[PDB]
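Before I ask anything, here is the structure I am working with.
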Amino acid sequence: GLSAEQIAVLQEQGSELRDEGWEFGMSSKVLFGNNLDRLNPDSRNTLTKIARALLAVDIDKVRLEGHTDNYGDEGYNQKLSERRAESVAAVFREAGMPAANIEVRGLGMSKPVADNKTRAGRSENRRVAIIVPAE
Amino acid sequence: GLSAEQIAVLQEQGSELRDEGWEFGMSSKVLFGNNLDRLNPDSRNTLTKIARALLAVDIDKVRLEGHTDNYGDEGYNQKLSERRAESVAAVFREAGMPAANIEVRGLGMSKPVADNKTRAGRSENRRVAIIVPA
């Protein structure tokens, strides 16, 4: 489904082809700092650049997945994760991505990329993934 | 004033480093077709992609110059050229480029890049130049 020019842009962004599509994770610490779901202003600006880079090569569909580590209440973490993905979705909408083409999901603790017994692994698990499907 | 990352985006657009900065020309026949200053819808989308490409690498300041060939009245061609640059500016604003960072100029027939004796040359002169000062 994606053209070579689109793949080249995604690779330049640091995205990697996974079973859900081309995926780029960003730290929650970087995106939100001490906030809950309000983005830090520099992070909003970074996200707008990503959205505009995608839109400039007609990538106009994305899936945004929020994730946490396993510390804390499961239901809270799921709600938090969904609201954090939604904050990223709001930036993509404001940049010009059609709202109907944005899928937003909060996975809470259910899909780790790292081991939850380390600070560093818990850290890597607190993230919002930007996913461009490859179909 | 521009990083390599920014220069690379400009090169990909076809920009060359000229007098006023990094410049590429978009054909008026492509942008406007048979219209006066109304952009063709496909051409609006093309310009939005260009604006977003520049914005994605923090190029948020441009100069837009309208140009005509030597066919018709000097003053009308100047006015036409200014309105055509302004239509492009409106697309750039809608894409998110700050309005205060966009300079719009109509140069009319005054700064040709090709010989106006030829249909091909006249067309090369009917253009909107997109310039990123360095």
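So for chain B, numbering is Swiss-Prot's, and the shown residues are 34-167, in order.
Per the header of the entry, the method used was X-ray crystallography, 1.8 Å.
Each Cβ is built from the backbone N, Cα and C atoms, and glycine gets one as well.
In case it's useful when we look at the structure, here is the feature table from Swiss-Prot:
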MUTAGEN   B:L43 to P  Is predominantly a monomer. Shows a much higher peptidoglycan-binding affinity. Forms a stable complex with YfiR
MUTAGEN   B:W55 to L  Exists as a mixture of monomer and dimer in solution. Is predominantly a dimer. Crystallizes as a dimer
MUTAGEN   B:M59 to A  Weakens but does not abolish the interaction with YfiR
MUTAGEN   B:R96 to A  Weakens but does not abolish the interaction with YfiR
MUTAGEN   B:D102 to A  Cannot sequester YfiR at the outer membrane; when associated with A-105
MUTAGEN   B:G105 to A  Cannot sequester YfiR at the outer membrane; when associated with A-102
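Please go over these features one by one and say how buried each is and what sits next to it.
Under DSSP, B:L43 (mutagenesis position) is assigned to a helix (H, G or I) in the three-state scheme.
The Cβ of B:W55 (mutagenesis position) lies under 8 Å from the Cβ of B:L35, B:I40, B:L43, B:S48, B:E49, B:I164, B:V165, B:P166, B:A167, each of these being in the same chain and 6 or more residues away along the sequence.
On its own chain, B:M59 (mutagenesis position) has B:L80, B:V121, B:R160, B:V161, B:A162, B:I163 as residues at least 6 apart in sequence with a Cβ closer than 8 Å to its own Cβ. DSSP gives B:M59 (mutagenesis position) a strand state.
Packing around B:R96 (mutagenesis position) is summarised by its Cβ count: 19 other Cβ atoms lie within 10 angstroms of its Cβ, all protein chains included. Classification of B:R96 (mutagenesis position) by DSSP places it within a strand.
For B:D102 (mutagenesis position), the Cβ neighbour count at a 10 Å cut-off comes to 21, with all displayed protein chains included. Secondary structure at B:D102 (mutagenesis position), as computed by DSSP, is coil.
Other Cβ atoms within 10 Å of the Cβ of B:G105 (mutagenesis position), summed over all protein chains shown, number 11.
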Expressed to the nearest Å, what is the distance separating B:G105 (mutagenesis position) and B:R96 (mutagenesis position) at their Cα atoms?
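Rounded to a whole number, the Cα-Cα distance is 25 Å.
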From the Cα of B:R96 (mutagenesis position) across to the Cα of B:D102 (mutagenesis position), what is the distance in angstrom?
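Answer for this pair: 20 Å between alpha carbons.
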